[PDB]
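**Q** I am attaching a structure below and will ask some questions about it afterwards.
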Protein chains: 2
Amino acid sequence: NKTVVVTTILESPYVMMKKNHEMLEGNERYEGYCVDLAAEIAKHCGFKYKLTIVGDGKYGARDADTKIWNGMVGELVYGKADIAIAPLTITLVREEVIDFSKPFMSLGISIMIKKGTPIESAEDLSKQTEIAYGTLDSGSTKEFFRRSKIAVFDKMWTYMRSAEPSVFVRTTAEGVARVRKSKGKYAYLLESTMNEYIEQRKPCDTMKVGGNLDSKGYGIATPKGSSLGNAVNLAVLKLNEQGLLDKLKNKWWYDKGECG
Amino acid sequence: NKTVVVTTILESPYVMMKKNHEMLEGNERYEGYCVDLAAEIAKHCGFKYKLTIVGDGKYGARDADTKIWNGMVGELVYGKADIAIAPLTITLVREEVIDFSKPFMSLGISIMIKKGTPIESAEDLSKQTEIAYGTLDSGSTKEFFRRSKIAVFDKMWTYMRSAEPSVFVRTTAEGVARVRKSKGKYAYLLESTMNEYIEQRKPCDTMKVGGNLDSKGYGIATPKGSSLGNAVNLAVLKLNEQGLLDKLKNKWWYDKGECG
Ligand SMILES: N[C@@H](Cn1ccc(=O)[nH]c1=O)C(=O)O
Ligand SMILES: N[C@@H](Cn1ccc(=O)[nH]c1=O)C(=O)O
Ligand SMILES: [Zn+2]
Ligand SMILES: [Zn+2]
(Lines of atoms letter the chains of each structure in order from A and count residues from 1; the text may use other names and numbers.)
(Lines give C-alpha, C1' and ligand atoms only; values in the text may rest on other atoms or scores of the structure.)
(Ligands and ions follow the chains in the order given, each with its own letter.)
Protein backbone atom coordinates (compact mmCIF):
# COMPACT_ATOMS: atom_id res chain seq x y z
CA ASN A 1 0.00 0.00 0.00
CA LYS A 2 1.01 3.62 -0.58
CA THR A 3 -0.03 6.87 1.08
CA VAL A 4 -3.17 8.31 -0.55
CA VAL A 5 -2.94 11.92 -1.75
CA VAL A 6 -6.09 13.88 -0.86
CA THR A 7 -6.90 17.14 -2.62
CA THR A 8 -9.23 19.62 -0.93
CA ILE A 9 -9.97 23.36 -0.78
CA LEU A 10 -9.85 26.17 1.80
CA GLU A 11 -13.56 26.81 2.39
CA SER A 12 -15.09 27.38 5.85
CA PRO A 13 -16.08 25.34 7.76
CA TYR A 14 -15.01 22.37 5.59
CA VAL A 15 -11.25 23.03 5.69
CA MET A 16 -9.60 25.86 7.62
CA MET A 17 -6.04 26.71 8.69
CA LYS A 18 -5.43 26.32 12.43
CA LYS A 19 -4.19 29.41 14.28
CA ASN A 20 -0.53 28.50 14.52
CA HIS A 21 -0.43 26.47 11.31
CA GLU A 22 2.92 28.04 10.40
CA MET A 23 4.48 26.06 13.26
CA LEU A 24 2.57 22.81 12.71
CA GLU A 25 3.23 19.91 10.32
CA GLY A 26 1.35 17.66 7.91
CA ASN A 27 -2.37 17.02 8.38
CA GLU A 28 -2.17 18.78 11.76
CA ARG A 29 -2.14 22.17 10.03
CA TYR A 30 -5.85 21.88 9.16
CA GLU A 31 -9.26 21.50 10.84
CA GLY A 32 -12.91 21.34 9.78
CA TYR A 33 -15.80 19.13 8.64
CA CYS A 34 -13.89 17.60 5.72
CA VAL A 35 -10.74 17.10 7.81
CA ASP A 36 -12.81 15.05 10.27
CA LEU A 37 -14.57 13.25 7.39
CA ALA A 38 -11.25 12.33 5.75
CA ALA A 39 -10.04 10.66 8.95
CA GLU A 40 -13.23 8.57 9.18
CA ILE A 41 -13.18 7.52 5.53
CA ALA A 42 -9.49 6.56 5.70
CA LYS A 43 -10.05 4.52 8.87
CA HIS A 44 -12.98 2.54 7.48
CA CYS A 45 -11.30 1.98 4.10
CA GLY A 46 -7.94 1.05 5.61
CA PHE A 47 -5.57 3.64 4.16
CA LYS A 48 -3.07 6.31 5.24
CA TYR A 49 -3.28 9.75 3.64
CA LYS A 50 -1.80 13.21 3.14
CA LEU A 51 -4.00 16.31 2.90
CA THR A 52 -3.06 18.88 0.24
CA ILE A 53 -4.73 22.14 -0.78
CA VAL A 54 -5.59 22.38 -4.50
CA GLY A 55 -2.90 24.36 -6.31
CA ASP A 56 -5.10 26.82 -8.22
CA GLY A 57 -7.76 27.11 -5.51
CA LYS A 58 -10.62 26.13 -7.83
CA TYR A 59 -13.35 23.48 -7.72
CA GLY A 60 -13.24 22.17 -11.28
CA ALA A 61 -14.14 23.34 -14.80
CA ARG A 62 -13.16 22.46 -18.38
CA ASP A 63 -11.66 25.15 -20.63
CA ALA A 64 -13.67 25.29 -23.87
CA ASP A 65 -10.55 26.10 -25.89
CA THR A 66 -7.75 24.00 -24.40
CA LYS A 67 -10.12 21.32 -23.17
CA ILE A 68 -8.04 21.24 -19.98
CA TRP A 69 -9.65 20.63 -16.58
CA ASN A 70 -8.66 22.87 -13.65
CA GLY A 71 -9.23 22.76 -9.89
CA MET A 72 -9.71 19.60 -7.82
CA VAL A 73 -11.33 17.83 -10.76
CA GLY A 74 -8.23 18.54 -12.81
CA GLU A 75 -5.89 17.15 -10.16
CA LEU A 76 -7.79 13.84 -10.24
CA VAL A 77 -8.02 13.71 -14.05
CA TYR A 78 -4.27 14.23 -14.54
CA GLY A 79 -3.24 12.00 -11.65
CA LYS A 80 -1.92 14.68 -9.28
CA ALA A 81 -4.23 13.47 -6.48
CA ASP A 82 -5.88 10.13 -5.64
CA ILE A 83 -9.09 11.38 -4.05
CA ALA A 84 -10.95 14.66 -3.44
CA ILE A 85 -12.73 15.21 -0.11
CA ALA A 86 -14.41 18.62 -0.21
CA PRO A 87 -17.76 20.37 -0.84
CA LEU A 88 -17.62 19.26 -4.50
CA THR A 89 -20.99 19.21 -6.27
CA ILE A 90 -22.00 16.06 -8.18
CA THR A 91 -22.71 17.14 -11.79
CA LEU A 92 -23.23 15.47 -15.19
CA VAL A 93 -20.17 16.94 -16.92
CA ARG A 94 -17.91 15.96 -14.01
CA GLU A 95 -19.43 12.46 -13.70
CA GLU A 96 -18.34 11.91 -17.31
CA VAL A 97 -14.63 12.24 -16.39
CA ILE A 98 -14.36 11.23 -12.68
CA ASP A 99 -16.29 9.01 -10.23
CA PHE A 100 -18.41 10.25 -7.30
CA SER A 101 -19.61 8.49 -4.14
CA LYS A 102 -23.26 8.81 -3.14
CA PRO A 103 -23.77 12.21 -1.46
CA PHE A 104 -22.45 12.95 2.03
CA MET A 105 -24.41 16.23 2.23
CA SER A 106 -27.59 17.54 0.55
CA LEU A 107 -28.03 21.19 -0.48
CA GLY A 108 -29.36 23.74 -2.94
CA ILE A 109 -28.64 27.22 -4.32
CA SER A 110 -29.92 29.99 -2.00
CA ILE A 111 -30.09 33.76 -1.44
CA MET A 112 -27.99 35.66 1.13
CA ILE A 113 -28.89 39.26 2.03
CA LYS A 114 -27.64 41.92 4.43
CA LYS A 115 -30.36 42.18 7.13
CA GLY A 116 -33.07 44.63 6.10
CA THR A 117 -32.70 44.26 2.31
CA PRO A 118 -36.19 44.34 0.68
CA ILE A 119 -35.80 41.00 -1.14
CA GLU A 120 -37.65 37.76 -0.36
CA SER A 121 -37.12 35.62 -3.47
CA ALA A 122 -35.33 35.05 -6.77
CA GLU A 123 -38.39 36.52 -8.45
CA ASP A 124 -37.90 39.75 -6.48
CA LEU A 125 -34.25 40.02 -7.57
CA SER A 126 -35.05 39.44 -11.26
CA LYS A 127 -37.61 42.27 -11.28
CA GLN A 128 -35.37 45.12 -10.10
CA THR A 129 -31.99 46.75 -10.72
CA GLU A 130 -31.21 48.87 -7.64
CA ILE A 131 -29.81 45.83 -5.80
CA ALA A 132 -27.02 44.03 -7.65
CA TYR A 133 -26.50 40.27 -7.30
CA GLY A 134 -24.02 37.62 -8.40
CA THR A 135 -22.40 34.23 -7.76
CA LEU A 136 -19.02 32.55 -7.29
CA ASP A 137 -17.05 33.21 -10.52
CA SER A 138 -16.38 29.52 -11.12
CA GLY A 139 -18.42 26.53 -10.04
CA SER A 140 -21.77 24.75 -10.20
CA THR A 141 -23.79 27.77 -9.04
CA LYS A 142 -22.66 29.94 -11.96
CA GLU A 143 -23.24 27.07 -14.41
CA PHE A 144 -26.77 26.60 -13.05
CA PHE A 145 -27.75 30.10 -14.19
CA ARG A 146 -25.78 29.95 -17.45
CA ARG A 147 -27.63 26.83 -18.62
CA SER A 148 -31.06 27.39 -17.07
CA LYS A 149 -34.11 27.42 -19.36
CA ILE A 150 -36.37 28.56 -16.53
CA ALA A 151 -37.79 32.05 -17.12
CA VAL A 152 -36.76 33.75 -13.87
CA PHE A 153 -33.27 32.24 -13.76
CA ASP A 154 -32.75 32.98 -17.46
CA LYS A 155 -33.63 36.63 -16.84
CA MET A 156 -31.23 36.66 -13.88
CA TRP A 157 -28.36 35.23 -15.94
CA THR A 158 -28.93 37.77 -18.71
CA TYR A 159 -28.50 40.55 -16.15
CA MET A 160 -25.51 39.04 -14.32
CA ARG A 161 -23.45 38.27 -17.43
CA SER A 162 -23.47 41.91 -18.59
CA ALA A 163 -23.64 43.78 -15.28
CA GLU A 164 -20.90 46.33 -14.60
CA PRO A 165 -18.88 46.31 -12.49
CA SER A 166 -18.67 42.50 -12.35
CA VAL A 167 -21.08 40.82 -9.93
CA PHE A 168 -19.01 37.62 -9.80
CA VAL A 169 -16.58 36.95 -6.93
CA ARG A 170 -13.40 34.87 -6.52
CA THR A 171 -14.28 33.12 -3.24
CA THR A 172 -17.19 32.69 -0.83
CA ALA A 173 -15.48 34.96 1.72
CA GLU A 174 -15.30 37.65 -0.98
CA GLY A 175 -19.02 37.39 -1.65
CA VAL A 176 -19.86 37.62 2.05
CA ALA A 177 -17.61 40.65 2.49
CA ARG A 178 -19.31 42.36 -0.46
CA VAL A 179 -22.77 41.74 1.02
CA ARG A 180 -21.62 43.14 4.38
CA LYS A 181 -19.95 46.25 2.92
CA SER A 182 -22.55 47.15 0.28
CA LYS A 183 -25.22 48.50 2.66
CA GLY A 184 -27.90 46.25 1.17
CA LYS A 185 -27.08 47.05 -2.45
CA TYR A 186 -25.60 43.60 -3.18
CA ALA A 187 -27.24 40.19 -2.65
CA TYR A 188 -25.32 36.92 -3.03
CA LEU A 189 -26.44 33.59 -4.57
CA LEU A 190 -24.61 30.65 -2.96
CA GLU A 191 -25.03 27.05 -1.77
CA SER A 192 -27.36 26.73 1.24
CA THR A 193 -24.72 24.94 3.29
CA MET A 194 -22.36 27.94 3.17
CA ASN A 195 -25.27 30.37 3.68
CA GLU A 196 -26.40 28.49 6.81
CA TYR A 197 -22.88 28.54 8.27
CA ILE A 198 -22.34 32.28 7.77
CA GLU A 199 -25.72 33.15 9.32
CA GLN A 200 -24.38 31.84 12.65
CA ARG A 201 -21.12 33.84 12.56
CA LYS A 202 -20.46 37.35 13.90
CA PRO A 203 -21.25 40.13 13.17
CA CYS A 204 -24.57 38.28 12.63
CA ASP A 205 -25.69 40.74 9.94
CA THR A 206 -26.71 38.36 7.14
CA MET A 207 -29.61 35.99 6.56
CA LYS A 208 -30.94 33.36 4.17
CA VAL A 209 -34.24 34.19 2.47
CA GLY A 210 -36.69 32.11 0.46
CA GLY A 211 -36.40 28.43 -0.37
CA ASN A 212 -33.64 26.71 -2.33
CA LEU A 213 -33.67 27.04 -6.13
CA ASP A 214 -32.60 23.43 -6.72
CA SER A 215 -31.64 20.16 -5.00
CA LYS A 216 -28.28 18.38 -5.27
CA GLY A 217 -25.41 16.93 -3.27
CA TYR A 218 -21.68 16.85 -2.51
CA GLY A 219 -19.74 13.65 -3.18
CA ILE A 220 -16.25 12.25 -2.58
CA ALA A 221 -14.46 12.00 -5.95
CA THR A 222 -11.89 9.58 -7.40
CA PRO A 223 -10.22 9.14 -10.83
CA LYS A 224 -12.43 7.09 -13.13
CA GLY A 225 -11.75 3.40 -12.55
CA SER A 226 -9.86 3.86 -9.27
CA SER A 227 -9.65 0.85 -6.95
CA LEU A 228 -10.63 3.12 -4.04
CA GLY A 229 -13.99 4.06 -5.52
CA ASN A 230 -16.05 1.11 -4.29
CA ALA A 231 -14.85 1.19 -0.67
CA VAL A 232 -15.21 4.97 -0.37
CA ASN A 233 -18.82 4.80 -1.51
CA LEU A 234 -19.72 2.10 1.03
CA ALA A 235 -17.94 4.09 3.76
CA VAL A 236 -20.05 7.20 3.05
CA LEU A 237 -23.25 5.13 3.34
CA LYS A 238 -22.03 3.54 6.59
CA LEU A 239 -21.16 6.89 8.17
CA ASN A 240 -24.53 8.39 7.24
CA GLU A 241 -26.50 5.40 8.54
CA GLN A 242 -24.78 5.43 11.93
CA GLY A 243 -25.44 9.14 12.40
CA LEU A 244 -21.85 10.39 12.11
CA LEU A 245 -22.50 12.81 9.24
CA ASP A 246 -25.34 14.54 11.12
CA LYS A 247 -23.11 14.77 14.21
CA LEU A 248 -20.33 16.40 12.19
CA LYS A 249 -22.63 19.00 10.65
CA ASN A 250 -23.92 20.01 14.07
CA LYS A 251 -20.35 20.19 15.37
CA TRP A 252 -19.14 22.64 12.72
CA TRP A 253 -22.32 24.65 12.04
CA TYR A 254 -24.37 24.98 15.22
CA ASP A 255 -22.67 23.72 18.39
CA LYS A 256 -20.35 26.72 18.22
CA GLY A 257 -22.71 29.24 16.65
CA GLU A 258 -21.98 32.88 17.53
CA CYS A 259 -25.43 34.42 17.03
CA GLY A 260 -27.55 33.02 19.85
CA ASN B 1 -31.39 -4.76 -28.28
CA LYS B 2 -34.09 -6.38 -26.15
CA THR B 3 -37.02 -4.95 -24.20
CA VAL B 4 -35.96 -3.94 -20.68
CA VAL B 5 -38.01 -5.40 -17.81
CA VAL B 6 -38.75 -2.77 -15.15
CA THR B 7 -39.84 -3.79 -11.67
CA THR B 8 -41.73 -1.29 -9.51
CA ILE B 9 -44.27 -1.16 -6.67
CA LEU B 10 -47.83 0.10 -6.12
CA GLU B 11 -47.22 3.12 -3.87
CA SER B 12 -49.02 6.46 -4.31
CA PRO B 13 -48.23 8.75 -6.04
CA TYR B 14 -45.23 6.92 -7.58
CA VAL B 15 -47.20 4.14 -9.31
CA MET B 16 -50.99 3.83 -9.28
CA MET B 17 -53.57 1.82 -11.25
CA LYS B 18 -55.63 3.93 -13.66
CA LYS B 19 -59.41 3.84 -13.20
CA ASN B 20 -60.27 1.44 -16.00
CA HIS B 21 -57.00 -0.50 -15.85
CA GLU B 22 -58.91 -3.78 -16.26
CA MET B 23 -59.66 -2.74 -19.85
CA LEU B 24 -56.25 -1.26 -20.67
CA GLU B 25 -53.03 -2.95 -21.81
CA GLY B 26 -49.30 -2.87 -21.09
CA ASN B 27 -47.69 0.25 -19.64
CA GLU B 28 -50.96 2.12 -20.22
CA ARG B 29 -52.48 0.48 -17.13
CA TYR B 30 -50.37 2.66 -14.81
CA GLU B 31 -49.75 6.33 -13.95
CA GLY B 32 -47.65 8.31 -11.48
CA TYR B 33 -44.29 9.97 -10.76
CA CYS B 34 -42.24 6.83 -11.45
CA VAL B 35 -44.25 5.99 -14.58
CA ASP B 36 -43.35 9.43 -15.97
CA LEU B 37 -39.74 9.03 -14.78
CA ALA B 38 -39.40 5.63 -16.47
CA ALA B 39 -40.44 7.11 -19.83
CA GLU B 40 -37.84 9.89 -19.52
CA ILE B 41 -35.02 7.55 -18.48
CA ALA B 42 -35.82 5.10 -21.30
CA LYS B 43 -35.90 7.90 -23.88
CA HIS B 44 -32.55 9.39 -22.87
CA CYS B 45 -30.87 5.98 -22.56
CA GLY B 46 -32.31 4.65 -25.80
CA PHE B 47 -34.29 1.60 -24.71
CA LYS B 48 -37.80 0.13 -24.87
CA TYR B 49 -39.34 -1.26 -21.68
CA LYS B 50 -42.15 -3.15 -19.96
CA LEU B 51 -43.45 -2.11 -16.54
CA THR B 52 -44.18 -4.92 -14.07
CA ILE B 53 -45.37 -4.83 -10.45
CA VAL B 54 -43.11 -6.71 -8.00
CA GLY B 55 -44.56 -10.16 -7.32
CA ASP B 56 -44.44 -10.16 -3.51
CA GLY B 57 -45.18 -6.45 -3.13
CA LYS B 58 -42.06 -5.77 -1.04
CA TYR B 59 -39.15 -3.33 -1.32
CA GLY B 60 -36.22 -5.61 -0.53
CA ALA B 61 -34.74 -7.45 2.46
CA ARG B 62 -32.45 -10.45 3.06
CA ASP B 63 -33.71 -13.41 5.10
CA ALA B 64 -31.22 -14.12 7.90
CA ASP B 65 -31.85 -17.86 7.65
CA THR B 66 -32.23 -18.64 3.95
CA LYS B 67 -30.06 -15.71 2.90
CA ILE B 68 -32.59 -15.09 0.13
CA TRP B 69 -33.46 -11.56 -1.02
CA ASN B 70 -37.12 -10.64 -1.50
CA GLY B 71 -38.95 -7.69 -3.08
CA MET B 72 -37.64 -5.54 -5.92
CA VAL B 73 -34.06 -6.07 -4.75
CA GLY B 74 -34.60 -9.81 -5.04
CA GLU B 75 -35.96 -9.56 -8.58
CA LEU B 76 -32.77 -7.78 -9.67
CA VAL B 77 -30.44 -10.13 -7.78
CA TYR B 78 -31.96 -13.27 -9.31
CA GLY B 79 -32.35 -11.79 -12.79
CA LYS B 80 -36.16 -11.54 -12.90
CA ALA B 81 -35.98 -7.82 -13.75
CA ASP B 82 -33.38 -5.60 -15.46
CA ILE B 83 -33.98 -2.35 -13.57
CA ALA B 84 -36.02 -1.03 -10.64
CA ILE B 85 -37.63 2.42 -10.88
CA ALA B 86 -39.44 3.11 -7.60
CA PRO B 87 -39.09 4.91 -4.23
CA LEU B 88 -36.26 2.52 -3.28
CA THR B 89 -33.94 3.81 -0.55
CA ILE B 90 -30.17 3.71 -1.15
CA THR B 91 -28.65 1.67 1.72
CA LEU B 92 -25.31 0.01 2.54
CA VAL B 93 -26.57 -3.59 2.64
CA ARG B 94 -28.36 -3.17 -0.71
CA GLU B 95 -25.39 -1.37 -2.33
CA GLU B 96 -23.36 -4.50 -1.57
CA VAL B 97 -25.52 -6.65 -3.89
CA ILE B 98 -26.99 -4.23 -6.52
CA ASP B 99 -26.02 -0.88 -8.10
CA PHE B 100 -27.77 2.45 -7.49
CA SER B 101 -27.83 5.67 -9.51
CA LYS B 102 -27.24 8.98 -7.72
CA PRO B 103 -30.49 10.01 -5.97
CA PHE B 104 -33.50 11.27 -7.92
CA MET B 105 -35.27 12.40 -4.72
CA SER B 106 -34.08 13.42 -1.23
CA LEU B 107 -36.00 12.56 1.94
CA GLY B 108 -35.97 11.54 5.60
CA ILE B 109 -38.02 9.62 8.18
CA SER B 110 -40.86 11.73 9.62
CA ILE B 111 -43.88 11.72 11.97
CA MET B 112 -47.52 11.64 10.80
CA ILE B 113 -50.32 12.40 13.28
CA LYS B 114 -54.10 12.74 13.18
CA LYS B 115 -54.79 16.49 13.58
CA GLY B 116 -54.97 17.46 17.26
CA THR B 117 -52.70 14.71 18.63
CA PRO B 118 -50.51 16.16 21.45
CA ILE B 119 -47.19 15.12 19.88
CA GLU B 120 -44.55 17.44 18.39
CA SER B 121 -41.43 15.26 18.17
CA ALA B 122 -39.82 11.82 18.37
CA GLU B 123 -38.78 12.75 21.90
CA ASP B 124 -42.45 13.26 22.82
CA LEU B 125 -43.41 9.83 21.47
CA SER B 126 -40.61 8.03 23.32
CA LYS B 127 -41.69 9.50 26.67
CA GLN B 128 -45.29 8.26 26.73
CA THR B 129 -47.42 5.15 26.20
CA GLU B 130 -51.01 6.35 25.69
CA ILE B 131 -50.36 6.97 21.98
CA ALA B 132 -49.05 3.93 20.09
CA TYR B 133 -46.70 4.30 17.12
CA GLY B 134 -45.07 2.11 14.48
CA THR B 135 -43.56 1.81 10.99
CA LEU B 136 -43.89 -0.13 7.73
CA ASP B 137 -43.29 -3.81 8.62
CA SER B 138 -40.50 -4.20 6.08
CA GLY B 139 -38.15 -1.58 4.71
CA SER B 140 -35.48 1.01 5.49
CA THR B 141 -37.59 2.85 8.09
CA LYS B 142 -37.95 -0.22 10.31
CA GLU B 143 -34.24 -1.04 9.92
CA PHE B 144 -33.33 2.51 10.94
CA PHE B 145 -34.87 2.00 14.38
CA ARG B 146 -33.67 -1.60 14.75
CA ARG B 147 -30.02 -0.61 14.27
CA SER B 148 -30.00 2.87 15.84
CA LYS B 149 -27.58 3.57 18.69
CA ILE B 150 -29.16 6.96 19.36
CA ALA B 151 -30.84 7.13 22.78
CA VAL B 152 -34.31 8.32 21.76
CA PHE B 153 -34.59 6.03 18.72
CA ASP B 154 -33.24 3.09 20.72
CA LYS B 155 -35.93 3.65 23.35
CA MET B 156 -38.53 3.86 20.58
CA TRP B 157 -37.41 0.58 19.00
CA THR B 158 -37.49 -1.20 22.36
CA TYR B 159 -41.14 -0.18 22.72
CA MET B 160 -42.20 -0.94 19.14
CA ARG B 161 -40.66 -4.42 18.97
CA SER B 162 -42.66 -5.68 21.97
CA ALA B 163 -45.84 -3.60 21.71
CA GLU B 164 -49.12 -5.50 21.54
CA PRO B 165 -51.07 -5.57 19.36
CA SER B 166 -48.44 -5.11 16.63
CA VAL B 167 -47.67 -1.50 15.70
CA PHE B 168 -46.18 -2.49 12.32
CA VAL B 169 -48.24 -2.27 9.11
CA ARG B 170 -48.15 -4.04 5.73
CA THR B 171 -48.39 -0.97 3.47
CA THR B 172 -48.34 2.83 3.66
CA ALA B 173 -52.08 2.97 2.97
CA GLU B 174 -52.60 0.67 5.97
CA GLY B 175 -50.62 2.98 8.23
CA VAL B 176 -52.56 6.03 7.06
CA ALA B 177 -55.88 4.27 7.60
CA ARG B 178 -54.82 3.31 11.13
CA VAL B 179 -53.89 6.92 11.95
CA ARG B 180 -57.25 8.13 10.61
CA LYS B 181 -59.34 5.51 12.45
CA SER B 182 -57.52 5.53 15.80
CA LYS B 183 -58.84 8.89 17.06
CA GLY B 184 -55.33 10.16 17.80
CA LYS B 185 -54.18 7.03 19.62
CA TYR B 186 -51.81 5.93 16.83
CA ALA B 187 -48.99 7.95 15.23
CA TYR B 188 -47.10 6.74 12.15
CA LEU B 189 -43.37 6.98 11.31
CA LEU B 190 -42.81 7.11 7.53
CA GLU B 191 -40.69 8.70 4.79
CA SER B 192 -41.28 12.47 4.44
CA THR B 193 -42.14 12.14 0.75
CA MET B 194 -45.15 9.93 1.48
CA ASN B 195 -46.12 12.06 4.50
CA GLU B 196 -46.09 15.24 2.37
CA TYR B 197 -48.28 13.63 -0.30
CA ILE B 198 -50.94 12.39 2.14
CA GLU B 199 -51.18 15.78 3.87
CA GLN B 200 -52.60 17.20 0.63
CA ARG B 201 -55.26 14.48 0.16
CA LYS B 202 -58.83 14.42 1.48
CA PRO B 203 -60.16 14.13 4.13
CA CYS B 204 -57.24 16.45 5.04
CA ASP B 205 -57.09 15.15 8.62
CA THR B 206 -53.38 14.35 8.96
CA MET B 207 -50.22 16.40 9.30
CA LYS B 208 -46.44 16.14 9.46
CA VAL B 209 -44.83 17.31 12.70
CA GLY B 210 -41.24 18.05 13.67
CA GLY B 211 -38.19 17.78 11.46
CA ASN B 212 -36.87 14.69 9.70
CA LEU B 213 -34.95 12.13 11.78
CA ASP B 214 -32.37 11.44 9.06
CA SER B 215 -31.32 12.32 5.49
CA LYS B 216 -31.14 9.93 2.54
CA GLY B 217 -32.30 9.36 -1.03
CA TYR B 218 -34.08 7.15 -3.56
CA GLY B 219 -32.09 5.72 -6.46
CA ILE B 220 -32.73 3.75 -9.66
CA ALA B 221 -31.32 0.22 -9.21
CA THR B 222 -29.70 -2.30 -11.57
CA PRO B 223 -28.08 -5.75 -11.15
CA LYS B 224 -24.44 -5.39 -10.15
CA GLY B 225 -22.32 -4.99 -13.28
CA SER B 226 -25.24 -4.25 -15.63
CA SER B 227 -24.41 -2.45 -18.88
CA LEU B 228 -27.35 -0.10 -18.22
CA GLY B 229 -25.93 1.25 -14.98
CA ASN B 230 -23.69 3.98 -16.38
CA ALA B 231 -26.24 5.50 -18.76
CA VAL B 232 -29.05 5.45 -16.19
CA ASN B 233 -26.90 7.36 -13.70
CA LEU B 234 -26.03 10.08 -16.22
CA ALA B 235 -29.70 10.33 -17.22
CA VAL B 236 -30.77 10.98 -13.61
CA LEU B 237 -28.21 13.79 -13.32
CA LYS B 238 -29.34 15.28 -16.65
CA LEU B 239 -33.02 15.25 -15.67
CA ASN B 240 -32.32 16.89 -12.32
CA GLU B 241 -30.12 19.60 -13.82
CA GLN B 242 -32.70 20.61 -16.42
CA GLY B 243 -35.44 20.89 -13.80
CA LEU B 244 -37.55 17.90 -14.86
CA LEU B 245 -37.45 16.14 -11.48
CA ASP B 246 -38.71 19.24 -9.64
CA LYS B 247 -41.47 19.63 -12.23
CA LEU B 248 -42.58 16.03 -11.74
CA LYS B 249 -42.74 16.33 -7.96
CA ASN B 250 -44.93 19.42 -8.21
CA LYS B 251 -47.14 17.65 -10.75
CA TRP B 252 -47.90 14.66 -8.51
CA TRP B 253 -47.78 16.26 -5.04
CA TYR B 254 -49.04 19.84 -5.20
CA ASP B 255 -50.56 20.89 -8.55
CA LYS B 256 -53.53 18.67 -7.77
CA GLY B 257 -53.60 19.01 -3.99
CA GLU B 258 -57.03 18.56 -2.40
CA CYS B 259 -56.57 20.55 0.82
CA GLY B 260 -56.34 24.17 -0.29
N1 LIG C 1 -19.59 23.22 -4.70
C2 LIG C 1 -19.37 24.01 -5.96
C3 LIG C 1 -18.63 25.31 -5.65
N4 LIG C 1 -19.47 26.37 -5.07
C5 LIG C 1 -19.29 26.67 -3.72
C6 LIG C 1 -20.05 27.61 -3.10
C7 LIG C 1 -21.12 28.30 -3.83
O8 LIG C 1 -21.85 29.14 -3.34
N9 LIG C 1 -21.26 27.92 -5.18
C10 LIG C 1 -20.48 26.98 -5.86
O11 LIG C 1 -20.68 26.71 -7.07
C12 LIG C 1 -18.70 23.14 -7.03
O13 LIG C 1 -18.45 21.98 -6.78
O14 LIG C 1 -18.40 23.76 -8.12
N1 LIG D 1 -38.30 3.29 0.57
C2 LIG D 1 -38.25 2.18 1.58
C3 LIG D 1 -39.65 1.67 1.88
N4 LIG D 1 -40.44 2.53 2.79
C5 LIG D 1 -41.50 3.26 2.23
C6 LIG D 1 -42.24 4.10 2.99
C7 LIG D 1 -41.93 4.30 4.40
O8 LIG D 1 -42.55 5.05 5.14
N9 LIG D 1 -40.84 3.55 4.89
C10 LIG D 1 -40.06 2.66 4.15
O11 LIG D 1 -39.11 2.03 4.67
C12 LIG D 1 -37.26 1.09 1.15
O13 LIG D 1 -36.65 1.24 0.12
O14 LIG D 1 -37.22 0.07 1.92
ZN1 LIG E 1 -15.81 5.38 12.54
ZN1 LIG F 1 -36.42 14.45 -21.83
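Numbers here mean position along the shown chain, with the first residue as 1.
Technique stated in the header: X-ray crystallography, 1.6 Å.
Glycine residues also receive a Cβ, built from the backbone N, Cα and C atoms like all the rest.
Pasting the relevant annotations from Swiss-Prot:
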{"type": "BINDING", "residues": "B:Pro87, B:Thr89, B:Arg94, B:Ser140, B:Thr141, B:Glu191", "note": "L-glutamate binding site"}
{"type": "MUTAGEN", "residues": "B:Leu92 to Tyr (Swiss-Prot position 504)", "note": "Promotes dimerization. Strongly reduced desensitization"}
{"type": "MUTAGEN", "residues": "B:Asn240 to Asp (Swiss-Prot position 775)", "note": "Increases rate of desensitization"}
**Q** Beyond B:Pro87, B:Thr89, B:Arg94, B:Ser140, B:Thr141, B:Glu191, what residues of that chain have CB atoms within 8 A of the centre of the L-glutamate site's CB atoms?
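**A** Residues close to the L-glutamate site, other than B:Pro87, B:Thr89, B:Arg94, B:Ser140, B:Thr141, B:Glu191: B:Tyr59, B:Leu88, B:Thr91, B:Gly139, B:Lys216, B:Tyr218.
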**Q** Could you state the CA-to-CA distance between B:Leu92 (mutagenesis position) and B:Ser140 (L-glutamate binding site) to the nearest Å?
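**A** Roughly 11 Å, rounded to the nearest whole number.
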**Q** With CB distance below 8 Å as the criterion, list the recorded positions among B:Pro87, B:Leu92, B:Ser140, B:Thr141, B:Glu191, B:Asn240 that sit near chain A.
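**A** Cβ contacts with A, in sequence order: B:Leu92, B:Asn240.
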**Q** Between any two of B:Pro87, B:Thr89, B:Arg94, B:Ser140, B:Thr141, B:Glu191, the residues recorded as binding L-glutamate, what is the biggest Cα to Cα distance in Å?
**A** 18
**Q** Using C-alpha atoms only, work out the spacing between B:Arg94 (L-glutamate binding site) and B:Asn240 (mutagenesis position) and round it to an integer in Å.
**A** 24
**Q** Using a Cβ cut-off under 8 Å and a sequence separation of 6 or more, which residues in the same chain sit near B:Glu191 (L-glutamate binding site)?
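**A** Residues satisfying the criterion: B:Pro87, B:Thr89, B:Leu107, B:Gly108, B:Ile109, B:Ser110, B:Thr141.
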**Q** Where the criterion is a Cβ under 6 Å from an atom of ligand 2, which of the recorded positions B:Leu92, B:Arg94, B:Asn240 meet it?
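**A** Near ligand 2: none of them.
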**Q** Between B:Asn240 (mutagenesis position) and B:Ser140 (L-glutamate binding site), what C-alpha distance do you get in Å?
**A** 24
**Q** Please work out which residue of B:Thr89, B:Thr141 has the most C-beta neighbours within 10 angstroms of its C-beta, and give that one of the binding-site residues.
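**A** When each Cβ's neighbours within 10 Å are tallied, B:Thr141 leads.
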**Q** Taking 10 A as the limit, how many CB atoms besides its own sit near the CB of B:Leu92 (mutagenesis position)?
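**A** Looking across every protein chain shown, the total is 17.
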